Amino acid sequence: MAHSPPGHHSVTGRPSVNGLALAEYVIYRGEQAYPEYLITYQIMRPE
Amino acid sequence: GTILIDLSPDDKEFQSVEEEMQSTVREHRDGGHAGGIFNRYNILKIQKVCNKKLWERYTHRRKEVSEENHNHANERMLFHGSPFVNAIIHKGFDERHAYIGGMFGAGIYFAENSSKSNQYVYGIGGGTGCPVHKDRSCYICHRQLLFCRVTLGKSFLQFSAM
Ligand SMILES: O=c1cc(-c2ccc(O)cc2)oc2cc(O)cc(O)c12
Ligand SMILES: [Zn+2]
């Protein structure tokens, strides 16, 4: 596991090409997230 | 230490979590290679994850970050998909959940698009797909992902050619 950029707590990956993609984020300490909801699901075949 | 509480589909909490799942599906540039071809999910169950020690670990760190960032934790709710979801809920996130080779360094990755985290449920790039059918687009097998509370604090902004 790497470090955060100096003086930052996380990284925001902001898609610059695909205008419809939303952001992705990276943290470098496990204590900075809490797994609050577990979601059980199937993907659905389009009709 | 962890207990899982089933939420009723009638509960406002279930419905707002489901809404976040469904409304953040997008098309992917691999045409469904990694996570399958789909526009929506069949939600089977939503459980609240309850662990005192892991929660207190989280809020202690959140306060430290907040204090280093003009009293702003910059807390989000974000999706995480992983073959290790069962370890995560019992033991918390750690370096064994790090995407060593990811775009923005060796860290733990989260997404606003549920369909992005879905590409990681069976491993990096969808791995070999579901355990039963070896199918990255399996419509039968049950998948699981996490909807997580994440402290971002001061976040480095990286524009990416994605
Ligand atoms: O939900 C995510 C999960 C993971 C992931 C990546 C590697 C692992 O060994 C375990 C999980 O990567 C990601 C990478 C992204 O760019 C965005 C994500 O949401 C995820
Ligand atoms: Zn399957």
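All residue numbers given for chain B refer to Swiss-Prot; the residues shown span 952-1113 in order.
Per deposition record, X-ray crystallography, 2.0 Å.
For all residues, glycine too, the Cβ spot is worked out from N, Cα and C.
Per Swiss-Prot, these features apply:
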type	residues	note
MUTAGEN	B:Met1054 to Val	Loss of activity
BINDING	B:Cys1081, B:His1084, B:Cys1089, B:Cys1092	Zn(2+) binding site
Residue pair B:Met1054 (mutagenesis position), B:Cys1081 (Zn(2+) binding site) - Cα distance, angstrom, rounded: 25
Recorded positions satisfying Cβ distance under 8 Å to any chain A Cβ, from B:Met1054, B:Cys1081, B:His1084: B:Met1054
Recorded positions close to ligand 2 - of B:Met1054, B:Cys1081, B:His1084, B:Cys1092, only those whose C-beta is under 6 Å away: B:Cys1081, B:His1084, B:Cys1092
Cβ neighbour count within 10 Å of B:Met1054 (mutagenesis position): 14
DSSP three-state assignment (helix, strand or coil) for B:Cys1081 (Zn(2+) binding site): coil
Fewest other C-beta atoms within 10 angstroms, as judged across B:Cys1081, B:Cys1089, B:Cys1092, which are the binding-site residues: B:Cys1092
Non-site residues, in chain order, whose CB comes within 8 A of the mean position of the CB atoms of B:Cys1081, B:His1084, B:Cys1089, B:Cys1092 at Zn(2+): B:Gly1080, B:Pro1082, B:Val1083, B:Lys1085, B:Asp1086, B:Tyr1090, B:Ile1091
